[PDB]
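In what follows, a structure is listed as structure tokens, so that the remarks can point back to it.
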Amino acid sequence: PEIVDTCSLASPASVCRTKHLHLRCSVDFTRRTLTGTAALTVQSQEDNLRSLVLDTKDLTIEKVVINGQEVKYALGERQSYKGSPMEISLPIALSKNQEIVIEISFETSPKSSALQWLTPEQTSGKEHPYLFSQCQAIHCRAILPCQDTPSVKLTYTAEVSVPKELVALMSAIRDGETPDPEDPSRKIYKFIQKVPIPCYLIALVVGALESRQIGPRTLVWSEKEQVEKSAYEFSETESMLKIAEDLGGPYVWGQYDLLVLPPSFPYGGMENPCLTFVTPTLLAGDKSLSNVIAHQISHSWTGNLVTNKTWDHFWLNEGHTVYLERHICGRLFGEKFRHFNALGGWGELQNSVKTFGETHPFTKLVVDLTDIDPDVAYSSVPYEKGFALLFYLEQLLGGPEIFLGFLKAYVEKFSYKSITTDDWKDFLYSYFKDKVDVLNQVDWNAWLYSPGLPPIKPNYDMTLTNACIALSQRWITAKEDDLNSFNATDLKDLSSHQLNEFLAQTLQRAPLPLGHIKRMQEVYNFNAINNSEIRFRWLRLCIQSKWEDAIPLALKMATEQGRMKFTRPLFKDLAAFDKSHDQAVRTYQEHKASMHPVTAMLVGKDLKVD
Ligand SMILES: [Yb+3]
Ligand SMILES: [Zn+2]
């Protein structure tokens, strides 16, 4: 009764399980390689085990040692994005539950899809280079040989040699630093992760980093030039940790540090344990994008403690975490705000479903990733169809206090484990046994397995949304002789969040007439806003509405940062505008070599430029 991880080529957890990784490596900026040894402590789950298979991607293997002697191994043919399977022949057959240590000597490729190597010119300080990883979903195999499946959890320790002017950090507790005895131009940084984790949570950064304390268990890390602004921007972090602990139970990870990466970091935030990674596009100056912090914090329960068994079940990670995120922000800013953000998320789902099409398999809640790259299937669907299901169930079963009791019991039940949608569903029924007649009203096949918008829409408070819709509708319904009526005062009682939702509402009906968009800049001066979420939607509205003056502004945002949420749609919208098409493509081609490897692939696909 085992389950299949169709994104991994390694032996499954039913055959063998990695219990620990000891990584010893050196970061070579002249070669853009990580070189070292991965010592995997492996437990047999079978009688008479005589071989096993690991995932690899663009790794060079030097040798494999067990019991102090080299052993036979073979690398199979590459399977596209999944990489190449590595079969290791064990020297003595293992009994069930026997544990051995396998030490693999390897080197990464400069093209490693897990890594971006930055030159000094690409950093803030301009003197030193920089390295960062991103393993979720299936890029840990492009760093080191492993069972690259979230169905397996392991502890780890590491020693990382770097040029002595730089700092290494990992998703782990810091365990000291020392000069490298093999090379006095280097330092060795040590790390320990004593909580078992899925390997997609392994993370590394190397650069000219400094730290500032912002709470009792939190330092923010960045280059010098960003430290002061980051400490302010993220100053709600400890209050959010305290709320999260109330909702999910104790925080088990020791430290909660934050790392603010350079602008090409591909995501808004990644929940690497003990060291969340975030985009610098969160530095709005007013703490207004802190829901991304609340999301990563929440993963310290839903995701890092309770984990999806395979990426087909990614909605478990994300839906529950958006649910908790929105509760943290509702406790800080009020229940009307929670419903505002919830309703907005439904808008996002509407957008995503229209983009893929209402029958598309990537619009199912549980996806089948057989032969699909997870990076391509990735979308807002698991987040927002997931959230919508849990919000619907909250309403069905008695409200937020009652549903939060379920969430905490779910985290407790499945801590340190990896689970499927059916495990989740079974526990829901158990917990809610005295409401099973309500539960049986749910159309489970449609919500879990059908494409498109869900079969039923929750109920949402409208208080904070109403002014956004009203203003949007005034603009959409305006004719030329109404344009004079608009004025800066129209925005005076709108928060940044409400201005963003006004633009989202308006973008859903784009294009508008060019003269309307010019009027908007004349009276609202949106070109002056630096909030990245607001600028992104404004520039999309401008390019879809065929305003040539917006072309250079959209090109610049698309290239001067690399969060894919912003760069992919800006490039797509520029390619679709005939006036900007040729330049969009020439700009992608010019920048491709120095982009994040996954962002480069996905922008190329989006533009049909191979
Ligand atoms: Yb009129
Ligand atoms: Zn997440």
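We number chain A the way Swiss-Prot does; in order, the residues shown are 2-611.
Header entry for method reads X-ray crystallography, 1.5 Å.
Cβ atoms are placed via backbone N, Cα and C, with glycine included.
Feature list (source: Swiss-Prot):
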MUTAGEN   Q135 to A  Strongly reduced aminopeptidase activity. Strongly decreased affinity for leukotriene. Abolishes epoxide hydrolase activity
BINDING   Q135, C136, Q137, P267, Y268, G269, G270, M271, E272, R564, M565, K566  peptide binding site
MUTAGEN   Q137 to N  Aminopeptidase activity almost absent, but keeps LTA4 activity
MUTAGEN   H140 to Q  Aminopeptidase activity almost absent, but keeps LTA4 activity
BINDING   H296, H300, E319  Zn(2+) binding site
MUTAGEN   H300 to L  Complete loss of LTA4 hydrolase and peptidase enzyme activities
MUTAGEN   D376 to E  Strongly reduced aminopeptidase activity. Abolishes epoxide hydrolase activity
ACT_SITE  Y384  active site, proton donor
MUTAGEN   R564 to A, K or M  Abolishes epoxide hydrolase activity. Reduced aminopeptidase activity
MUTAGEN   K566 to A or M  Strongly reduced affinity for peptide substrates. Reduced epoxide hydrolase and aminopeptidase activity
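Known features from Swiss-Prot, placed on the structure.
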residue : record                    : contacts (Cβ under 8 Å, 6+ apart)
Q135    : mutagenesis position      : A115, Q117, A204, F266, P267, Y268, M271, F278, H597, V599
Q137    : mutagenesis position      : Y201, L202, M271
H140    : mutagenesis position      : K58, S114, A115, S134, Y201, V599
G270    : peptide binding site      : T277, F278, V279, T280, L283, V293, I294, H296, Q297
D376    : mutagenesis position      : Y82, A138, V599, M602, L603
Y384    : active site, proton donor : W316, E319, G320, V323, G346, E349
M565    : peptide binding site      : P267, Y268, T600, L603
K566    : mutagenesis position      : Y268, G269, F537
Among all protein chains shown, how many Cβ atoms are found within 10 Å of the Cβ of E272 (peptide binding site), not counting that one?
23
For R564 (mutagenesis position), write down the residues of its own chain that are at least 6 apart in sequence and whose Cβ falls under 8 Å from its Cβ; none is a fine answer.
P264, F266, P267, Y268, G269, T280, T282, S533
Under 8 Å between C-beta atoms and at least six apart in sequence, can you list the same-chain neighbours of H300 (mutagenesis position), or say none if there are none?
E272, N318, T322
Other than its own, how many Cβ atoms are within 10 Å of the Cβ belonging to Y268 (peptide binding site)?
19
If the Zn(2+) site is taken as the center of the Cβ atoms of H296, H300, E319, which further residues of that chain fall within 8 Å of it by their Cβ?
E272, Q297, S299, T303, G304, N318, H321, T322, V323, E326
Using DSSP, would you call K566 (mutagenesis position) helix, strand or coil?
helix
So for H296 (Zn(2+) binding site), how many other CB atoms are inside 10 Å of its CB?
24
Largest CA-to-CA spread of peptide binders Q135, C136, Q137, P267, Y268, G269, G270, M271, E272, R564, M565, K566, angstrom:
18
Checking the recorded positions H140, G270, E319, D376, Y384, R564: which ones have Cβ within under 6 Å of ligand 2?
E319
By a simple count, how many Cβ atoms lie within 10 Å of the Cβ of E319 (Zn(2+) binding site), its own Cβ left out?
23
In three-state DSSP terms, the structure that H300 (mutagenesis position) belongs to:
coil
